Amino acid sequence: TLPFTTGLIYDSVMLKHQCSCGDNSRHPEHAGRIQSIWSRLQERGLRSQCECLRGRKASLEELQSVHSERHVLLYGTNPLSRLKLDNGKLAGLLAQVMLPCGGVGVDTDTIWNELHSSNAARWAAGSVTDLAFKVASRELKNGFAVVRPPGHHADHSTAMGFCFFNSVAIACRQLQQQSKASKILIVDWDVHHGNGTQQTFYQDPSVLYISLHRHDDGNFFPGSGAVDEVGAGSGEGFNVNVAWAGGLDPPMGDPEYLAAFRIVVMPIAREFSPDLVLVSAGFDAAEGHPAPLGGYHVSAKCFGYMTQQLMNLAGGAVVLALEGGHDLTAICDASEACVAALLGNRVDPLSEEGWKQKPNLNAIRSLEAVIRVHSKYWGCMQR
Ligand SMILES: CC(/C=C/C(=O)NO)=C\[C@@H](C)C(=O)c1ccc(N(C)C)cc1
Ligand SMILES: [K+]
Ligand SMILES: [K+]
Ligand SMILES: [Zn+2]
Ligand SMILES: [Zn+2]
């Protein structure tokens, strides 16, 4: 197996996105997330195995492949850039939130550093885009983007849920611009639904979006992504919401996620037959996250095994991008497990006794609804 065919993407640029209040306590999407992962990668000796990349900033045009021109100018530029903008744009920017902590924000959760946040978000997006292009051209086999802020909640003209630009959706669009007719699968295992991603590709049959998320009948952030949302127009059938219902008791964990993969993720993905796979790889379904931030128990090995299964797709062209997840030990274990798998380490499903347990009933039920709905569109889902 070829050396240096797995890319890692990281840069200290992305650390500077911090509220001016200097308190990681009230801001869970903090710089420590990526830095703790980065060093773990070095320590366990994986970094040296990978083509390491710095990333770069997304251009305003790359941004506009997903987001509106006004969103891009709001979050993609600074006062007062050396940017050549016409006075009409400059004036629009003159026409236009205080946080409890005294920092500036877009909303309560979503903080804005007036010096650094625009650079860090553009850098997250450009880095996933670049790590991906390498895989698409096939100079690399797969890879992992250690990026923040996250992306999957940002829609055409909305920043929310810690996110400003949808780095994954942007990479997806860029890829497709450069290889005509290519088919892209986005798998989003962050515990939250990637509303911006679903919306971006909702009427687009060239992209298959599969989200697994805690849903609980419309009652978990962001409240979107019910099982019956299958896509529209041309793209009807190409949006798959594995919407987990029923809450926190019983325990949602490895047997459920493994079962989701066996029954839904993998068979639909093989039927679709993607040219490349992007992963919105949040780790907030990991053990370590309290009720309001997750409440699930997926383990690092399971994230590892899920990565390994997706490598059987697309000739192996797999790109992960960090989304959510804030327990440092939990996200470091998960990331390690994922990077090992990317390199071609194999997880032994027999090694775990807890993986002999049947999925819980809320899980089986949730999957029944996915199968019921998607039978109309997918052969593997039929009868
Ligand atoms: C935005 C988001 C997750 C995003 C994500 O993970 N990307 O998908 C979670 C919000 C709604 C939330 O529930 C919350 C809970 C506790 C808290 N503290 C008091 C630490 C701050 C925020
Ligand atoms: K998700
Ligand atoms: K689609
Ligand atoms: Zn603050
Ligand atoms: Zn999340």
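Here Swiss-Prot sets the residue numbers for chain A, with the shown residues being 515-610, 614-900 in order.
Placed from the backbone N, Cα and C atoms, the Cβ positions cover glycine too.
Quick look at what Swiss-Prot annotates:
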type	residues	note
BINDING	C533, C535, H541, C618	Zn(2+) binding site
ACT_SITE	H670	active site
MUTAGEN	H843 to F	Enhanced deacetylase activity
MUTAGEN	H843 to Y	6000 fold increase in deacetylase activity
MUTAGEN	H843 to A	Enhanced deacetylase activity
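Positions of Swiss-Prot features highlighted on the structure.
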residue : record               : Cβ neighbours (10 Å)
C533    : Zn(2+) binding site  : 21
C535    : Zn(2+) binding site  : 15
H541    : Zn(2+) binding site  : 21
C618    : Zn(2+) binding site  : 16
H670    : active site          : 28
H843    : mutagenesis position : 22
Report task. Excluding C533, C535, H541, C618, please set out which residues of the same chain place their CB within 8 Å of the center of the CB atoms of the Zn(2+) site, keeping sequence order. Result -> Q532, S534, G536, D537, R540, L616, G619, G620, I628
Report summary line: Rounding to whole Å, the Cα atoms of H541 (Zn(2+) binding site) and the residue listed as 'active site' are apart by 17
Query - Euclidean Cα distance (Å) for gap endpoints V614 and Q610, 3 residues missing - result: 11
Query - Alpha-carbon spacing, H670 (active site) to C618 (Zn(2+) binding site), which is rounded to whole Å - result: 23
Query raised in the report: Which one is it: of the binding-site residues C533, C535, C618, whose Cα lies the shortest distance from the Cα of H843 (mutagenesis position)?
Result: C533
Report task. Report the recorded positions (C533, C535, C618, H670, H843) that meet this criterion: Cβ distance to the nearest atom of ligand 4 under 6 Å. Use sequence order and write none if nothing qualifies. Result -> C533, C535, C618
Query raised in the report: What recorded positions in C533, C535, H541, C618, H670, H843 place CB under 6 Å from ligand 5?
Result: none
Report task. Tell me whether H843 (mutagenesis position) sits in a helix, a strand or coil according to DSSP. Result -> coil
